[PDB]
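What follows is one structure encoded as structure tokens, with my remarks underneath.
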There are 2 protein chains.
Amino acid sequence: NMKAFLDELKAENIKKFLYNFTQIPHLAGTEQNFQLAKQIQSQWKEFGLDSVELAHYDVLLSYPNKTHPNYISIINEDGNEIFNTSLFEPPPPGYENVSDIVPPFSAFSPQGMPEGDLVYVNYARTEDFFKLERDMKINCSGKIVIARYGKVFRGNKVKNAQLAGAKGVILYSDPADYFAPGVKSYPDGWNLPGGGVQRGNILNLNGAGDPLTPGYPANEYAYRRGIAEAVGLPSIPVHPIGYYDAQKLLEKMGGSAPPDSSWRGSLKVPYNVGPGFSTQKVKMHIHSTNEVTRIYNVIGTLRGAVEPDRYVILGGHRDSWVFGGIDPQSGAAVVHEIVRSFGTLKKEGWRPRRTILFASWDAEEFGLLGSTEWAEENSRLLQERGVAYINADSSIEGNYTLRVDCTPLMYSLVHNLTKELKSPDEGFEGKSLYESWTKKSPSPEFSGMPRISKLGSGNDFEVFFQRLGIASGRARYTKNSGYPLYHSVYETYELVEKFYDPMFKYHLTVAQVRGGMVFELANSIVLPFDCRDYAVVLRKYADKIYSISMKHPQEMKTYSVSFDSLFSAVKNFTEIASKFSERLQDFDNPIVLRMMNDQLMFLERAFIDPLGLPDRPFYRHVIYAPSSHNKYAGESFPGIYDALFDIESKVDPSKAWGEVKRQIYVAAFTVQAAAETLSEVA
Amino acid sequence: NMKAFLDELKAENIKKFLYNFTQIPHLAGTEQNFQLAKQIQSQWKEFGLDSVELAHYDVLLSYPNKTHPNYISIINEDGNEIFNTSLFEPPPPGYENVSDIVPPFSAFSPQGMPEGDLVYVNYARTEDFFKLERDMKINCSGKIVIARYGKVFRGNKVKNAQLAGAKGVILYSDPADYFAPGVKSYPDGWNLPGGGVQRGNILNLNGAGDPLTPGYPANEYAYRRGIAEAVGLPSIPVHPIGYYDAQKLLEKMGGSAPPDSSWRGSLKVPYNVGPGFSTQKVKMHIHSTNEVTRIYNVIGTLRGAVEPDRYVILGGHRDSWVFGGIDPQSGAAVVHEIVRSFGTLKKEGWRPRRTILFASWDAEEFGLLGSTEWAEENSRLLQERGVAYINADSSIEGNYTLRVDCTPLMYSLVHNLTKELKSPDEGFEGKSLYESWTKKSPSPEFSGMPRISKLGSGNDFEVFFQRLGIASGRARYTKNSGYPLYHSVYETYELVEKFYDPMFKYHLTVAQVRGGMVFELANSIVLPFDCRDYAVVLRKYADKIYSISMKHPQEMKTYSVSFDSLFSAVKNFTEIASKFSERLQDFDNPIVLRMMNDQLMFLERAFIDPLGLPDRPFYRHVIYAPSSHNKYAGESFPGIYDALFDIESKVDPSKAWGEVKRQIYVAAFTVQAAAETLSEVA
Ligand SMILES: *[C@@H]1O[C@H](CO)[C@@H](O[C@@H]2O[C@H](CO)[C@@H](O[C@@H]3O[C@H](CO)[C@@H](O)[C@H](O[C@H]4O[C@H](CO)[C@@H](O)[C@H](O)[C@@H]4O)[C@@H]3O)[C@H](O)[C@H]2NC(C)=O)[C@H](O)[C@H]1NC(C)=O
Ligand SMILES: *[C@@H]1O[C@H](CO)[C@@H](O[C@@H]2O[C@H](CO)[C@@H](O[C@@H]3O[C@H](CO)[C@@H](O)[C@H](O[C@H]4O[C@H](CO)[C@@H](O)[C@H](O)[C@@H]4O)[C@@H]3O)[C@H](O)[C@H]2NC(C)=O)[C@H](O)[C@H]1NC(C)=O
Ligand SMILES: *[C@@H]1O[C@H](CO)[C@@H](O[C@@H]2O[C@H](CO)[C@@H](O)[C@H](O)[C@H]2NC(C)=O)[C@H](O)[C@H]1NC(C)=O
Ligand SMILES: *[C@@H]1O[C@H](CO)[C@@H](O[C@@H]2O[C@H](CO)[C@@H](O)[C@H](O)[C@H]2NC(C)=O)[C@H](O)[C@H]1NC(C)=O
Ligand SMILES: *[C@@H]1O[C@H](CO)[C@@H](O[C@@H]2O[C@H](CO)[C@@H](O)[C@H](O)[C@H]2NC(C)=O)[C@H](O)[C@H]1NC(C)=O
Ligand SMILES: *[C@@H]1O[C@H](CO)[C@@H](O[C@@H]2O[C@H](CO)[C@@H](O)[C@H](O)[C@H]2NC(C)=O)[C@H](O)[C@H]1NC(C)=O
Ligand SMILES: O=C(O)CC[C@H](CP(=O)(O)Cc1ccc(I)cc1)C(=O)O
Ligand SMILES: O=C(O)CC[C@H](CP(=O)(O)Cc1ccc(I)cc1)C(=O)O
Ligand SMILES: *[C@@H]1O[C@H](CO)[C@@H](O)[C@H](O)[C@H]1NC(C)=O
Ligand SMILES: *[C@@H]1O[C@H](CO)[C@@H](O)[C@H](O)[C@H]1NC(C)=O
Ligand SMILES: *[C@@H]1O[C@H](CO)[C@@H](O)[C@H](O)[C@H]1NC(C)=O
Ligand SMILES: *[C@@H]1O[C@H](CO)[C@@H](O)[C@H](O)[C@H]1NC(C)=O
Ligand SMILES: *[C@@H]1O[C@H](CO)[C@@H](O)[C@H](O)[C@H]1NC(C)=O
Ligand SMILES: *[C@@H]1O[C@H](CO)[C@@H](O)[C@H](O)[C@H]1NC(C)=O
Ligand SMILES: *[C@@H]1O[C@H](CO)[C@@H](O)[C@H](O)[C@H]1NC(C)=O
Ligand SMILES: *[C@@H]1O[C@H](CO)[C@@H](O)[C@H](O)[C@H]1NC(C)=O
Ligand SMILES: [Ca+2]
Ligand SMILES: [Ca+2]
Ligand SMILES: [Cl-]
Ligand SMILES: [Cl-]
Ligand SMILES: [Zn+2]
Ligand SMILES: [Zn+2]
Ligand SMILES: [Zn+2]
Ligand SMILES: [Zn+2]
């Protein structure tokens, strides 16, 4: 039973897998990551799973030229390079003889050597640019922008810069965002040194997966787009730097002063916006290449005893920018011990009711490529058989409390499960995870319950949830800016053991939460989804988008913009979902059981519109999508939200409001249609 | 049991329903068709079905202006109308006091009064135009074209004319295509009189349904496209005429002579191609309007006893251009008696295993609007629950032999069923339908078996099969040019009773074929689909498209165009489908049964690509689509076919061949993926 599963998980095992996964870099497309995949495949076979396979794809990746390093320069009038940025990060103690630490670089930057004047754009958010162009009347065209990391996904920053006319982007880590007060730099604390740099891709894929093969798996016979038709690639060069290098670039900044304090970091510089310094310019040198490279997912199967054609999936990535001490090996080590523990019951003669699939995804760091291509290959099986997807990237971002993001269909399952688990928090010994989680992170929606956020993107659940409509969830420990050492060489096992989780108790709790969700999904007779929870949030989301529109009362009058159809649909959903729940509590018959479970499994599916959202065909869920301004954040009724965004600035109001009304219709229709899936079937 | 069902069907009942359905016109959007829908709904309730509902939609229809008739004129230099075409068809005997016979018109023609010189374009097929432009070097730009009806759907003719620069189209019925030798004109035989005209829509919808609401049902709150963004509407005026009127227009034709005999009809005219006569011109007067009008489908439910969440659908249209004696009431009367007969067993305490839905669709004549909108509304239920769709338009086109078009998944079911039925054919008394059907219509694919054709479009199965991937089939009696009186006022009950089927025995046989297919689908424990039949045709289709490409050996060398991946996939499908069939013959367990039946139900589904075919998003089946040159005809591997079509004429070969190779990949992938749905599930 579940307790047997849960008691078998050990903090010590997790510790030792983490150690094992973090001694050398495991960059996607490298032989080191192929050999770690082969290791995981033998171990999962030894641990007891029925079959364990590699699935490979040939996808577009990006790497620096080893003989031709990327860097940025201040040049004087004569064209002399008077300051050059660092070529690599100072390695941490004990790691100086490690080969193949990829130098800091922005994956998928095009090649180039632009020189120009700098403008400073704060976080390069959509609103940052509005301020610059609209309020300050600064023009970024033909300028190189420098922007600090933080707040939004880096790909969005680059997209906004490109839209604004920039010809280069420089990203840096500001100590105000990546240096927590009162703690030391690595290795004596967990802060980012002035020499540390954040690697990361800067694509704008919008769910496409491999840039060359949107819609279709990048297998051996795949037809590939030419690079100039590739999806999501940036057209201006980009590179990241540490804050010692950044101070040199910013210290000379002239032109206009920062519009306000929100624009100032914590370096000793004026944070002037530019443009320009006075005869000195900036010059970038980027020589990275894009190359089609083979990647490898590991797929493990534990066959269900009763419904082997019903799939519960636990997945997370294995590739890392360098050592991956938190991101992702802290998640991967937890998956490994969950597989061990399931395989232990299996060996005692137990099987789950439903089939469980376990995945170690490749190339997540380069745009969720491994998960996406596998799902493109297997989409028919997933869509008619996929019960749920539980993600398993990093178990920790912090040591304060639990963080859960999921579909409303799982809200009750998580509430129940966390009441059965003990808190590991200091001061809550003998109290439940639910109790500590809800004191420390209370819902702002109401009640004596914990906050649960919306799924956005930036992780491997995206294809499952936003493209295919499979109920998905994730959980990890978090802090009270992500963590300072994110994607730097300094993110090591030692960082985790010394400063995050010395006793591996937080890891163990996250392993219990993830493992328990999976166990219930795979073995409970009736699926543990509550459709009434979707009815409640649909109403809150409708109220919200309604409020946004009501900022424009005159336009709503002129163009007759009614939300009545959406509210009607949400009422209908609320009433039908109540009746189904009654029927759920009132039946005996396995065909009936299977019919009702199918109704539950398909309800997430019902929110998918096969035409997709406007200009984003692979985002097909009508209720949720990644924010168009920040891939990491979820937005509700995305179609209507984006139609209303900045609408006072469009030239043809009647066309713009026409499209608002069209999206209201699409939403109202899709809510009604989803509701009807829960009606009596004949 | 089945025999009980089949014995309950009566030829006499069919006769009397036909009579009842054909005494007044039932044009879509008219009150007469609404009242026939209300009648059908009460009767189906009385006949015993569990529930019977109307589903309504507000869709774009088209009607002539009652105070401003459409016509064509020869005008002299002074602008005098020296000849005018007929304003209505001479009514048949006994029908002269019937109100509301819509005059001959091309539904959805735009308004206009173009005058110009005539070019004669034969059937206005794609190859007709190639001949004119390429061989004969005639330019149709700014000309009015006149084309005879036949060979291809009329919408295609209009699309080709429009592409060729025409500014008007005149369609006529040539006696060579609509006057069978040795038989008299109505009312003394079944031929078309010189005064008869073929009504019909001329849209190019490509599966969109209602022109204003592609993707979404045209319900009460629907957001509608403006007419200028409407899908599928023609941009040049169009009108049809009889052959007495046509002779007047053709008799004066000058310019170039017909390129060959295939271009000559059976009128006493030279069939000169034009352009022009000599100072006389042609002038059209079209004043028809498009209007959003409510339509009504009748939906009947007979709940399944064991799997009520599995839907077998029998459907056909009810709307007619005028009386609808063959098209569609000859089908509708057969559905009515099938419903009576099922409801009779129901009343004796019987239920089918699976739910049966019965539909009387509206507005089929105006572009399959009623079926399409209902499926757009219910697409989630259909896609996860839809076992099969059996269409039921006209039961007869002729009195010679059976004609069946269906997915290969039903080939065995139809072979078996027709061996259990008696032939009604003269000279085959005491022999089986299978025997008569296969002597008279032998497969050209090989064997001592009957011909079964591919599904194309031009009927209500299109949304079910090509958009949603639900296994579909149809059957009717046919002739050894469709039937002469198609869509004219002369298509009456009397036509059927006197000349087609005096004893209603052909009707009864078609009722047995349709009814029996439905009965087996709804009640058999294991679904009566044979996946090995799909493996055999996939190989034939691959050979075929391969042969087409091999007309271009040099290009295949230069661009490296290999079909190896498609042949590999078809081999894989063949082998996996064999194993599944073995497993199908070897299991006991209802979850197992339900899993295997789901694998069978989903196999048609697997051929759907959610991105659709190029430039046709609502045609999503990769194996079949309506021919791009003739909506009535099915084409196999449509994506590759169209990429190869006329490819020697494209300007950039490497791009054109690139796209061939892309479609080979898409096909090969989709066959492999469909195959994998029939693999062991874990
Ligand atoms: C939520 O569920 C409810 C059912 O509980 C569902 O209610 C439906 O609302 C529609 C309106 O959107 C009703 O439609 C009416 O049907 C009758 C039938 O004759 C017509 O009389 C009405 O049309 C008249 O009025 C119209 C107003 O302009 C005219 O245009 C029209 O020509 C007629 O004069 C109208 O069609 C429908 O009957 C109910 N269904 C019920 C209660 O059976 C509601 O739509 C659901 N919400 C959503 C978003 O789906
Ligand atoms: C029909 O089903 C069969 C299985 O019965 C399936 O066979 C598969 O074919 C692919 C080739 O398309 C095989 O792929 C190989 O896998 C090995 C693993 O290391 C590689 O060595 C091969 O790659 C080498 O050669 C390549 C050639 O260019 C190089 O590019 C590459 O870098 C390597 O040098 C290749 O990937 C695959 O293993 C089999 N599967 C089996 C038998 O397990 C076939 O593809 C199916 N047909 C379709 C259309 O799906
Ligand atoms: C991580 O753990 C694994 C397995 O416990 C180690 O891999 C094994 O290494 C030994 C000795 O080199 C070999 O004999 C085995 O074949 C390996 N087993 C495999 C690949 O499953 C591995 O060396 C550990 N890595 C580190 C850095 O400690
Ligand atoms: C979470 O737990 C609660 C309490 O056990 C469950 O709610 C009960 O479910 C049982 C079993 O069907 C009912 O008899 C009770 O009436 C329910 N109490 C309620 C409605 O508060 C709930 O089902 C659980 N949710 C899951 C497992 O998803
Ligand atoms: C077609 O058949 C139907 C039903 O047998 C006839 O409709 C009925 O007509 C009678 C007399 O007018 C009414 O009392 C009933 O209410 C009708 N029943 C219905 C609508 O179900 C109908 O008149 C026949 N039509 C023709 C042209 O013969
Ligand atoms: C059509 O009928 C044939 C002959 O009855 C069926 O083929 C047999 O099916 C039975 C039942 O499973 C097997 O035991 C035999 O070996 C089959 N004979 C063969 C393969 O020729 C066939 O299943 C029927 N097809 C249907 C119902 O779709
Ligand atoms: O291409 C993407 O969508 C995101 C790629 C990658 C995903 P990640 O694995 O690093 C996200 C992440 C960040 C912090 C933590 I703790 C866990 C996961 C990123 O650069 O954001
Ligand atoms: O819009 C369409 O796709 C077709 C509409 C209509 C369909 P139909 O019902 O008349 C097709 C048809 C023709 C002959 C016969 I016998 C049965 C059915 C047509 O004009 O072709
Ligand atoms: C690295 O840079 C130089 C100059 O082109 C050369 O060694 C080689 O071309 C580069 N490697 C690449 C582009 O893969
Ligand atoms: C920057 O690097 C370039 C290229 O190696 C070199 O010419 C220049 O002197 C360097 N500048 C400094 C200040 O080291
Ligand atoms: C930004 O400057 C460029 C330089 O030519 C100009 O063309 C562009 O329109 C400017 N942005 C504004 C003010 O529209
Ligand atoms: C771990 O827990 C303590 C207790 O609040 C906290 O102060 C410390 O900063 C935490 N570690 C990290 C890296 O957040
Ligand atoms: C029919 O034609 C005339 C002229 O416009 C007039 O009676 C009326 O406008 C027309 N009806 C329409 C366009 O619906
Ligand atoms: C054709 O009809 C028009 C409009 O009614 C009329 O002016 C003309 O005389 C008619 N021609 C003939 C030959 O009847
Ligand atoms: C057909 O004639 C028109 C009339 O201007 C011309 O422009 C067009 O190009 C012609 N077709 C050919 C020969 O391309
Ligand atoms: C009905 O059957 C006879 C026998 O062959 C045939 O000659 C006759 O033309 C048929 N009727 C029609 C309308 O085809
Ligand atoms: Ca792909
Ligand atoms: Ca529609
Ligand atoms: Cl996660
Ligand atoms: Cl039919
Ligand atoms: Zn990462
Ligand atoms: Zn990660
Ligand atoms: Zn018709
Ligand atoms: Zn018809």
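Residue numbering for chain B follows Swiss-Prot, covering 57-333, 338-540, 547-654, 657-750 in order.
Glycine is treated like the rest: Cβ placed from N, Cα and C.
Look at B:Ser628 (active site, charge relay system): DSSP puts it in coil. According to Swiss-Prot, the active site, charge relay system annotation covers B:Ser628 (among others), on the basis of sequence analysis.
The 10 Å shell around the Cβ of B:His689 (active site, charge relay system) contains 23 further Cβ atoms across the protein chains shown. Under the heading active site, charge relay system, Swiss-Prot lists B:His689 (among others), citing sequence analysis as support.
Annotation for B:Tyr272 (Ca(2+) binding site): spatial neighbours B:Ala278, B:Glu436, criterion Cβ-Cβ under 8 Å with sequence separation of six or more. Look at Swiss-Prot and you will find B:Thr269, B:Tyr272, B:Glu433, B:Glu436 tagged as Ca(2+) binding site.
Annotation for B:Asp387 (mutagenesis position): same-chain Cβ neighbours under 8 Å, separated by at least 6 residues, are B:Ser380, B:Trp381, B:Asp453, B:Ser454, B:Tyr552, B:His553, B:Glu557. The Zn(2+) 2 binding site annotation in Swiss-Prot covers B:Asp387, B:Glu425, B:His553.
The number of other CB atoms found within 10 A of the CB of B:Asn140 (mutagenesis position), across every protein chain shown, is 15. According to Swiss-Prot, the mutagenesis experiment B:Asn140 to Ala carries this note: Loss of glycosylation. Severely reduced enzyme activity.
Taking the Cβ of B:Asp379 (mutagenesis position) as reference, residues of its chain lying under 8 Å away and at least six apart in sequence are, in sequence order, B:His82, B:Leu83, B:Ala84, B:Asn89, B:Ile355, B:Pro388, B:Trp421, B:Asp422, B:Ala423, B:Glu424, B:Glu425, B:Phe426, B:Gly430. In Swiss-Prot, a published mutagenesis experiment is listed as B:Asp379 to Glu or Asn, annotated Complete loss of activity.
Experimental mutagenesis is annotated in Swiss-Prot for B:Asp387 to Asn, with the remark: No effect on enzyme activity.
B:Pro388 (mutagenesis position) falls outside any helix or strand according to DSSP and counts as coil. There are 27 other Cβ atoms within 10 Å of the Cβ belonging to B:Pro388 (mutagenesis position). Quoted from Swiss-Prot, the note on mutagenesis experiment B:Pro388 to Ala is: No effect on enzyme activity.
Remark: B:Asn476 (mutagenesis position) has no non-local neighbours by Cβ distance under 8 Å and separation of at least 6 in sequence. In the three-state DSSP scheme, B:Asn476 (mutagenesis position) is classed as helix. For B:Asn476 to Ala, Swiss-Prot lists a mutagenesis experiment annotated as follows: Loss of glycosylation. Reduces enzyme activity.
Experimental mutagenesis is annotated in Swiss-Prot for B:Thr640 to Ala, with the remark: Abolishes enzyme activity. In this structure, B:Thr640 (mutagenesis position) is part of a helix by DSSP. Long-range Cβ neighbours of B:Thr640 (mutagenesis position) (same chain, at least 6 residues apart, Cβ-Cβ under 8 Å): B:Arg598, B:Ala601, B:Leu604, B:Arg605.
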Just checking: which of the recorded positions B:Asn140, B:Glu433, B:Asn476, B:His689 have a C-beta under 6 Å from ligand 6?
B:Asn476
Show which residues of the chain containing B:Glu433 (Ca(2+) binding site), separated from it by at least 6 in sequence, have their CB under 8 Å from its CB.
B:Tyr113, B:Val115, B:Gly265, B:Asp266, B:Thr269, B:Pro273, B:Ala274
Out of B:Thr269, B:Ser628, which of the recorded positions has the smallest number of neighbouring Cβ atoms within 10 Å?
B:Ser628
Can you tell me the CA-to-CA distance separating B:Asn140 (mutagenesis position) and B:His689 (active site, charge relay system), as a whole number of Å?
46
In whole Å, note down how far the CA of B:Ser628 (active site, charge relay system) lies from the CA of B:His689 (active site, charge relay system).
22
Starting from the Cβ centroid of B:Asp387, B:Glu425, B:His553, which together make up the recorded Zn(2+) 2 site, report each further residue of the same chain whose Cβ lies within 8 Å of that point, ordered by sequence.
B:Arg255, B:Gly256, B:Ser380, B:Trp381, B:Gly384, B:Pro388, B:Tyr552, B:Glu557
Against chain A, with Cβ pairs under 8 Å, which of the recorded positions B:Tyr272, B:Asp387, B:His689 show up? Give them in sequence order, please.
B:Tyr272
Quick check on the gap: how many Å separate the Cα of B:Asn540 from the Cα of B:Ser547, given the 6 unmodelled residues in between?
12
Take the mean position of the Cβ atoms of B:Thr269, B:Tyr272, B:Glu433, B:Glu436, the recorded Ca(2+) site. Which other residues of that chain put their Cβ within 8 Å of it?
B:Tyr113, B:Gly265, B:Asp266, B:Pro270, B:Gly271, B:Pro273, B:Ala274, B:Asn275, B:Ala278, B:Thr432, B:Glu437
Just to verify: the residue among B:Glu425, B:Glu436 with the fewest other Cβ atoms within 10 Å, which of the binding-site residues is it?
B:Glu425
Rounded to the nearest whole Å, what distance do the 4 unmodelled residues have to cover between the Cα atoms of B:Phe333 and B:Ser338?
5
Tell me whether B:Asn140 (mutagenesis position) sits in a helix, a strand or coil according to DSSP.
strand
